[PDB]
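*Asks:* First, the structure itself, so that you have it in front of you.
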Amino acid sequence: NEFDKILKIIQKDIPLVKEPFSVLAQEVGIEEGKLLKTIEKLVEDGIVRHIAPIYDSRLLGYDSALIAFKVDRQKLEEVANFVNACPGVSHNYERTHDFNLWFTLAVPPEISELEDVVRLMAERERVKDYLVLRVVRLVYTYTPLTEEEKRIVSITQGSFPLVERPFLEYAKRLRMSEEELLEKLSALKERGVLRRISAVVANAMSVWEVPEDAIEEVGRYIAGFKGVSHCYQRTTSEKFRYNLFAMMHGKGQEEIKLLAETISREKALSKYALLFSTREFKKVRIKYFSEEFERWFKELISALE
């Protein structure tokens, strides 16, 4: 099936050449123009909703963490709206916990330390207790990006043009040739800053306290289960002693809670907690190196003073 073949192949890394659809069309065995038209339908119809470069947030120089605020219900919604305003906050959730506001913040380099940003947020919203958790899912080196790389990332991060020549418009905008752009794009891919270019209910964050010589096996054990999506790990701290996170979903706490007790039983982990998503105030993805954050931070300094 052409649909199957195409759908499968646009999820593979799209190559850094001038006419990458010419190449995918060859590999798929159909005419280029027809490959293009087909792609449109798949994005027009929403089984793939976007096709874009995937950059590595930390190799871009973004520090990012999961933040938790302890807010009381009268002021929960006020604070939540304030969080969504931050252009570097990708997700925001209300969760079932002492800390009832959980969001993901990511901060560009050379502006502020992440901890400063959350400090001023909690200060502005008069939140007394907050958590700053750095987790990691389941050889590359950080070099600060030049201003050009930042512009490159800035304009390329959107939807990948479904045209015969998809790096040409980008290159025109950046006043360089395709060849010079692809040159830079390839180097960022070799450095892993650029990973690839591709198309891509009832919910809880389960948090667990696990000995470190078991977290990999435990993580892989949990990763095998339906209802479990991604697994993450962090260090333990006095403010938060859970070191293993597992994203869970189902039909309700019921369908969900049950899928928890089991894990707790089969691996004897009595230390855990279920933070259900009762509300989502945001689920968008951040634009890297947009000037809207830096300013937003100004408005914040400006505000506070």
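Residue numbers in this text run from 1 along the chain shown.
Placed from the backbone N, Cα and C atoms, the Cβ positions cover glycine too.
Copying in the features that Swiss-Prot gives for the protein in this structure:
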- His91: active site (ACT_SITE)
- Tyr93 to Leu (Swiss-Prot position 95): Does not affect didecarboxysiroheme production. Shows a reduced ability to bind the substrate analog Fe-URO III (MUTAGEN)
- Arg195 to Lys (Swiss-Prot position 218): Does not affect didecarboxysiroheme production. Does not alter binding of the substrate analog Fe-URO III (MUTAGEN)
- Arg196 to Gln (Swiss-Prot position 219): Does not affect didecarboxysiroheme production. Shows a reduced ability to bind the substrate analog Fe-URO III (MUTAGEN)
- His230 to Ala or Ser (Swiss-Prot position 261): Loss of activity. Abolishes binding of the substrate analog Fe-URO III (MUTAGEN)
*Asks:* Since 21 residues are absent from the deposited coordinates between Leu138 and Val139, report the CA-CA separation in Å as an integer.
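*Replies:* Spanning 21 unmodelled residues, the Cα-Cα distance equals 16 Å.
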*Asks:* So the entry has no coordinates for 8 residues flanked by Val200 and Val201. How far apart are their C-alpha atoms in Å?
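*Replies:* Cα to Cα across the gap: 20 Å.
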*Asks:* In Å, rounded, how far does the Cα of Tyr93 (mutagenesis position) sit from the Cα of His230 (mutagenesis position)?
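*Replies:* The separation of the Cα atoms works out to 17 Å.
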*Asks:* In the structure shown, which of the recorded positions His91, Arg195, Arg196, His230 has the fewest other Cβ atoms within 10 Å?
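*Replies:* With the recorded positions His91, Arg195, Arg196, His230, fewest surrounding Cβ atoms within 10 Å: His230.
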*Asks:* Hey, how far is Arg195 (mutagenesis position) from the residue listed as 'active site', Cα to Cα, in Å?
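*Replies:* Given the Cα positions, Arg195 (mutagenesis position) is 22 Å from the residue listed as 'active site'.
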*Asks:* For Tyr93 (mutagenesis position), list the number of other Cβ atoms lying within 10 Å of its Cβ atom.
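*Replies:* For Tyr93 (mutagenesis position), the count of other Cβ atoms within 10 Å is 22.
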*Asks:* Under a three-state reading of DSSP, tell me whether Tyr93 (mutagenesis position) is helix, strand or coil.
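*Replies:* The three-state answer is strand.
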*Asks:* Which whole-number value in Å describes the distance between the Cα atoms of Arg196 (mutagenesis position) and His230 (mutagenesis position)?
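*Replies:* If we compare the Cα positions of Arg196 (mutagenesis position) and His230 (mutagenesis position), the gap is 20 Å.
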*Asks:* Expressed to the nearest Å, what is the distance separating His230 (mutagenesis position) and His91 (active site) at their Cα atoms?
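*Replies:* On Cα coordinates alone, these residues lie 15 Å apart.
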